[PDB]
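Remarks on the structure that follows.
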Amino acid sequence: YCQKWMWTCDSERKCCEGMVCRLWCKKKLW
């Protein structure tokens, strides 16, 4: 699954758009 803004990451799942894996992968603001 691709992470659209704050979503969950896995060892497989890498958070799209260059978001860091944490509780929620998200970009911090625009």
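Determined via solution NMR.
From the backbone N, Cα and C atoms, a Cβ is placed for every residue, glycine too.
Swiss-Prot gives this note for the published mutagenesis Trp5 to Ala: At least 10-fold decrease in affinity with Nav1.5/SCN5A. Residues near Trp5 (mutagenesis position) in space but far in sequence (CB under 8 A, at least 6 apart, same chain), listed by position: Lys26, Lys27. DSSP gives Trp5 (mutagenesis position) a coil state; it is part of no helix or strand.
As a published mutagenesis entry, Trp7 to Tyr appears in Swiss-Prot alongside the note: 111-fold decrease in ability to inhibit Nav1.7/SCN9A, and decrease in ability to bind membranes.
As a published mutagenesis entry, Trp7 to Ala appears in Swiss-Prot alongside the note: At least 10-fold decrease in affinity with Nav1.5/SCN5A. Long-range neighbours of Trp7 (mutagenesis position) (same chain, six or more residues apart, CB within less than 8 Å of its CB): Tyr1, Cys15, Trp24, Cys25, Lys26.
For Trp7 to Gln, Swiss-Prot lists a mutagenesis experiment annotated as follows: Important increase in selectivity for Nav1.7/SCN9A; derivative JNJ63955918.
Close to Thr8 (mutagenesis position) in the fold, though at least 6 residues off in sequence, lie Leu23, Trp24, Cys25, each with a CB less than 8 Å from its CB. Among the mutagenesis entries in Swiss-Prot is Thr8 to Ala, noted as: No change in binding affinity with Nav1.5/SCN5A.
For the mutagenesis experiment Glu12 to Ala, the note given by Swiss-Prot reads: No change in binding affinity with Nav1.5/SCN5A. 5-fold increase in ability to inhibit sodium channel Nav1.7/SCN9A. No change in activity towards Nav1.7/SCN9A; when associated with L-19. According to DSSP, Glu12 (mutagenesis position) is assigned to coil rather than to any helix or strand. For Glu12 (mutagenesis position), no same-chain residue lying six or more positions away in sequence has a CB closer than 8 A to its CB.
One mutagenesis experiment catalogued in Swiss-Prot, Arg22 to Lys, is accompanied by this note: Small decrease in ability to inhibit human Nav1.7/SCN9A. Taking Cβ-Cβ distances under 8 Å and a sequence gap of 6 or more within the same chain, the neighbours of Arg22 (mutagenesis position) are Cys9.
The note that Swiss-Prot attaches to the published mutagenesis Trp24 to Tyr is: 180-fold decrease in ability to inhibit Nav1.7/SCN9A, and decrease in ability to bind membranes.
The secondary structure of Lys26 (mutagenesis position), as reduced to three states from DSSP, is coil rather than helix or strand. Under its mutagenesis entries, Swiss-Prot includes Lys26 to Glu with the note: Almost complete loss in ability to inhibit human Nav1.7/SCN9A.
While the structure shown retains the original residue, Swiss-Prot records the mutagenesis experiment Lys26 to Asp with this note: Important decrease in ability to inhibit human Nav1.7/SCN9A.
In Swiss-Prot, a published mutagenesis experiment is listed as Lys28 to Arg, annotated In K/R; 30-fold decrease in ability to inhibit Nav1.7/SCN9A, and change in ability to bind membranes; when associated with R-4; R-14; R-26 and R-27. In K/R,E17K; 110-fold decrease in ability to inhibit Nav1.7/SCN9A, and change in ability to bind membranes; when associated with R-4; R-14; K-17; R-26 and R-27. If you draw a 10 Å sphere around the CB of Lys28 (mutagenesis position), it holds 6 other CB atoms from the protein chains shown.
Where Swiss-Prot documents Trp30 to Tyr as a mutagenesis experiment, the accompanying text is: 6-fold decrease in ability to inhibit Nav1.7/SCN9A, and decrease in ability to bind membranes.
Under the heading of mutagenesis, Swiss-Prot lists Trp30 to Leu and annotates it as follows: Important increase in selectivity for Nav1.7/SCN9A; derivative JNJ63955918. If you draw a 10 Å sphere around the CB of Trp30 (mutagenesis position), it holds 3 other CB atoms from the protein chains shown.
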